[PDB]
Protein chains: 2
Amino acid sequence: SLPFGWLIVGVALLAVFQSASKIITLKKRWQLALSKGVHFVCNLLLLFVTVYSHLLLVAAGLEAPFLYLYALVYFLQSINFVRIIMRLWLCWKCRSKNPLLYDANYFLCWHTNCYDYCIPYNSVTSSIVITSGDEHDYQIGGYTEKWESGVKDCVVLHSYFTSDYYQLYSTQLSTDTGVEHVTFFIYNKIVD
Amino acid sequence: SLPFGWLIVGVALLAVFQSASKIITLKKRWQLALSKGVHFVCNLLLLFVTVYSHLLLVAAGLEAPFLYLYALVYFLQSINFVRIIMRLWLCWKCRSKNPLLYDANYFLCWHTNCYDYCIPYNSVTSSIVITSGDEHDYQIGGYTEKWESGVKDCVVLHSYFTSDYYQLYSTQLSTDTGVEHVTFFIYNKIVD
């Protein structure tokens, strides 16, 4: 007494959303969110699908070779949910919406009285270069963000669990490097 | 005369692989490949699943409200395949395996007689900073790569379609910035 067309519609919709998820380019900010939105729906759909599939086996009574598989599926989904919770915790720590949009491992962040800056970053490095200027923008590795306040002497590389501290040593003006309308700030990791 | 348990096994396996795809962290190189490998399998599974589902409708004869949906699915999958082909073309242009592993929009590349360097990059910027040194490594935005040869005066930002040229202006030594065992190279985009 369980419908089948609902299962087929759900799997078709999951295919649609997952296929569209591989088409959205991650260049502009809003598209990023849209991509995540699509992903979210896809994720939900997947859950529904597999959950519904389990119910189908309940009608079939073939749980003997599938209970381990579905336990693994639910365990991995639970780990994914914990990962989303940790992502929200990192968002709260970085007090900006950037961690949800981007998939970077680490986030270079710093606070000002009027704005908070959070930029994606791949791995912990012994030094970090912040490029201002060219409508001033702060960009790291191509990831850019609008300028509203000046830089800070100390910045924090935030992660899921650990956080590192970076201190400014050298500020490079245009007259030093020769690049027009661009200023470089150099930070290095401190040890305590 | 078409099996159903094959469909349920395929959708369960797709759920397993897609759920595991959201667990692999993108920190070390090999994991990256593994992630893509999993993704690849997931993608294939998805195709199979939806393809099989279409065949099921062939048995049902309910193509009236589903032919548009499956045409959209196949169109998006074809666009995804074209995207993979363009990714392989960009890999050949960058003549290294980095573009397959990473998901960056652009790739900063340069050739030497003994090695070719290709580093992920987010967006086209008016300037680029290459950080050498700390076992010397070249790292942009946290994405690091082993050092085997010296830098080049000209580097290329490669994309799916267009390519930009970046020329070196300033090289920052340790004695200038104060950072120990780290050297910074400054490039800017040229106009022709």
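Shown for chain B, in order and in Swiss-Prot numbering: 40-173, 181-238.
The backbone N, Cα and C atoms fix where each Cβ goes, and this holds for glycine too.
What Swiss-Prot says about the mutagenesis result for B:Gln57 to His is this: No effect on ion permeability. Its Cβ placed at the centre, B:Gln57 (mutagenesis position) has 25 other Cβ atoms within 10 Å.
Annotation note: B:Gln116 (mutagenesis position) sits in a helical segment as assigned by DSSP. The 10 Å shell around the Cβ of B:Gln116 (mutagenesis position) contains 19 further Cβ atoms across the protein chains shown. Recorded in Swiss-Prot as a mutagenesis result, B:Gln116 to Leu carries the remark: Partial loss of Ca(2+) and NMDG(+) permeability.
Around the Cβ of B:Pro42 (variant position), 10 further Cβ atoms fall within 10 Å across all displayed protein chains. Here the residue is the original one, while Swiss-Prot reports the natural variant B:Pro42 to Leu with the comment In strain: Iota/B.1.526.
Here the residue is the original one, while Swiss-Prot reports the natural variant B:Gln57 to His with the comment In strain: Beta/B.1.351, Epsilon/B.1.429, Iota/B.1.526 and Mu/B.1.621. The DSSP secondary structure for B:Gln57 (mutagenesis position) is helix.
Among the sequence features in Swiss-Prot, the natural variant B:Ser171 to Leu is noted as follows: In strain: Beta/B.1.351. Annotation note: B:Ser171 (variant position) sits in a strand segment as assigned by DSSP.
Looking at Swiss-Prot, the entry for natural variant B:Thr223 to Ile says: In strain: Omicron/BA.2, Omicron/BA.2.12.1, Omicron/BA.2.75, Omicron/BA.4, Omicron/BA.5, Omicron/BQ.1.1, Omicron/XBB.1.5, Omicron/EG.5.1. All protein chains shown were included, and the count of other CB atoms within 10 Å of the CB of B:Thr223 (variant position) stands at 20.
The 10 Å shell around the Cβ of B:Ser171 (variant position) contains 18 further Cβ atoms across the protein chains shown. Reduced to three states, the DSSP call for B:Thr223 (variant position) is helix. A break of 7 residues separates B:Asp173 from B:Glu181 in the model, with a C-alpha distance of 7 angstrom spanning it.
Each residue contributes its Cα atom, and for B:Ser171 (variant position) and B:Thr223 (variant position) those atoms are 13 Å apart.
Under the three-state DSSP scheme, B:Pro42 (variant position) falls in the coil class.
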